[PDB]
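Only one structure is covered here, and it is reproduced in the block below.
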Amino acid sequence: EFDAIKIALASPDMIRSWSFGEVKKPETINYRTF
Amino acid sequence: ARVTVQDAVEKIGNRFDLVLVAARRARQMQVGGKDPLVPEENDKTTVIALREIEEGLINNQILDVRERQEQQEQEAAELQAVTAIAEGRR
Amino acid sequence: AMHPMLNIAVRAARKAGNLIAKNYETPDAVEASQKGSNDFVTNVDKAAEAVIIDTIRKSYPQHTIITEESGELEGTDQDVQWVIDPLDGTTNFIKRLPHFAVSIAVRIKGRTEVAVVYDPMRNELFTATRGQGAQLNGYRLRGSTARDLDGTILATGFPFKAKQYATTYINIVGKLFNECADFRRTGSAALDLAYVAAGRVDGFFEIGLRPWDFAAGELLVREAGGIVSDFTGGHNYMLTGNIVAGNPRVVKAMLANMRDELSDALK
Amino acid sequence: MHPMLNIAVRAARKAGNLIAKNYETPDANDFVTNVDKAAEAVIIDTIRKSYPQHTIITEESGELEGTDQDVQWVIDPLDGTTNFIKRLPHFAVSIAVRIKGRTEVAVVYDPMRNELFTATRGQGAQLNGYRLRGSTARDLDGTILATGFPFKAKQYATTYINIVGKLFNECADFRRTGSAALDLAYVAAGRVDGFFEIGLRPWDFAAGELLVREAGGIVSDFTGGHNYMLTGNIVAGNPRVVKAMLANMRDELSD
Ligand SMILES: [Mg+2]
Ligand SMILES: [Mg+2]
């Protein structure tokens, strides 16, 4: 599937491209309803 | 009966190519199994391949030419069949 | 839930697109007039722009509005802008070519927050809100996962308003045809951007585009994994109107290929 | 003109139904050819049941004959395959029935927008009950060109590029949805003024050329000849724009 590995910095556009959204609230899981 | 591989590596002067070609032949004799040339003694296909190697009748060239002969027979038969179908459709 | 301003915008775009479709099946009611180069503008543009402005002011009587016709209607506030194109590809709607869309996006503090384009002929509704992504009629949008300039499809536009670059442009396309597979040309910038974000075409580029012809699509391709840039890798594309967009690999490859063919006027 | 057209329309109906059905298995290069073969096969069944005497001509199966070799069925079950490969919904089925060394029946059906253009020689080409009256342009002023980049004929790449460069210097704008048959249908229905492409094939334009000619238009090759049937070099549209295009495009050709 490949024959090499490239590595470098990630432009903010690149990072925002990876993401599928933006996390905004810190709390993870409600305990009264998992 | 396999305890050593020295005869094999003598017939193929490299253990690496030895195990490669022998694994190829064993895969031949295990899936879509070609009948093992040397009469087996109810053994696994691996040692059967090693024995066929060390006896002096399997190697890289022999496997390749057998594959090519199979290709030739297969293509001839299927092309005859496709020509028959071509006449059948007209 | 659903972003509020996004909901208002999509309702307005729905009404505008219904009016568009209504005007479509009547090749008599269209009464256009030429304004630029090889393109008309119709009364339908004015009708749809009016409907959109009214629907917006209903639930937002103070937001600033931007449109090709009305220029910039400065509402009592000036931080929330609504960039509107009641029609992308008016040339096609003239010839009734069933490929066009309405486009509506919202800028907050200069940053595009929500955006929608709407193709009424196929009833396609590309929505996209920042930090949550882009959707096509309820499916996510990730853009073409192609990794190189091979086998890709390249959407583009010919500068019918700035034909001077044509020659240069031609060379560009020529150079690109050395590697890419095929091109695409629909005369609709917004739908090109959408298709890019839709993963239908694996890359888009255009020389000299209007600001309100991408400000909705650019957020789509952004939140659909793709990136946008000018032809020199910078962010000035909003002023030059020179756009390239697509997944990062194909955009990088296109920029590397075009670094030479391009002209210094564009950079 | 009624029974042949009805049979062809039903065949295109079944083809489009199966195509749209299979269009809903999202996947992210072979299964497209599989559903292509399936639509071609159900088309073949339609040919075998109704009129088993005619002969079939497909890009895939070559030519499969029966007894009536005078009636050739040129059926492309898909044009612009790459679009359906990429889920871009611009593709159609193109049925053609040639009789006595000449095309007589033509049908092009997009199942997405449900566009069903029919054409019988002489009596013309209809769409859903409407008559396609070609384009109204008399020259290359402000017109649109259904232009096609030769992604299979890369030998004429630079020549074609110079040609389209001269054109865009003279003409207004291009369009390319990546579907030759639908491009021909559209230039036939006045949706785009002129059309021209390089290196096409009979199973592609077999119906579209008739759709165009029945719409007050013409179809020719880059030299006004009539060998575009096999040379794959086609220019089409109402005669005014075709003349205005040839007069500019002749002097930079290679064939
Ligand atoms: Mg506009
Ligand atoms: Mg085909």
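Each position is counted from 1, following the chain as shown.
So how was this one determined? The header says electron microscopy, 3.8 Å.
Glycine too: its Cβ is placed from the backbone N, Cα and C atoms.
Now, the feature entries from Swiss-Prot:
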- C:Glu68, C:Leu87, C:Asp88, C:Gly89, C:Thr90, C:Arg184, C:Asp213: substrate binding site (BINDING)
- C:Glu68, C:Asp85, C:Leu87: Mg(2+) binding site (BINDING)
- C:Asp88 to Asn (Swiss-Prot position 87): Loss of IMPase activity, still complements dnaB121 helicase mutation (MUTAGEN)
- C:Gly174 to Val (Swiss-Prot position 173): No growth at 30 degrees Celsius, IMPase activity not inhibited by RNA polymerase (RNAP) (MUTAGEN)
- C:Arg184 to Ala (Swiss-Prot position 183): Some growth at 30 degrees Celsius, greater IMPase activity, partially inhibited by RNAP (MUTAGEN)
- C:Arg185 to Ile (Swiss-Prot position 184): No growth at 30 degrees Celsius, IMPase activity not inhibited by RNAP (MUTAGEN)
- C:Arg185 to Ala (Swiss-Prot position 184): Grows at 30 degrees Celsius, makes more dimer, partially inhibited by RNAP, crystallizes (MUTAGEN)
Annotated recorded positions C:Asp85, C:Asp88, C:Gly89, C:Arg184, filtered by Cβ under 6 Å to ligand 1: C:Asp85, C:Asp88
Among C:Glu68, C:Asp85, C:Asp213, the most crowded of the binding-site residues [Cβ within 10 Å]: C:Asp85
Fewest other Cβ within 10 angstroms of its own Cβ, chosen from the mutagenesis positions C:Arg184, C:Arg185: C:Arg185
Members of the recorded positions set C:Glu68, C:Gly174, C:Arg185 whose C-beta sits under 8 angstroms from chain D: C:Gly174, C:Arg185
Near-B candidates in C:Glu68, C:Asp85, C:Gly89, the binding-site residues, by Cβ under 8 Å: none
Distance, C:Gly174 (mutagenesis position) to C:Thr90 (substrate binding site) (CA atoms, angstrom): 27
Integer Cα-Cα distance in angstrom, C:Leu87 (substrate binding site) to C:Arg185 (mutagenesis position): 17
Lowest local Cβ density among C:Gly89, C:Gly174, which the record lists as recorded positions, within 10 Å: C:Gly174
Densest Cβ neighbourhood among C:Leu87, C:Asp88, C:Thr90 (recorded positions), 10 Å radius: C:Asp88
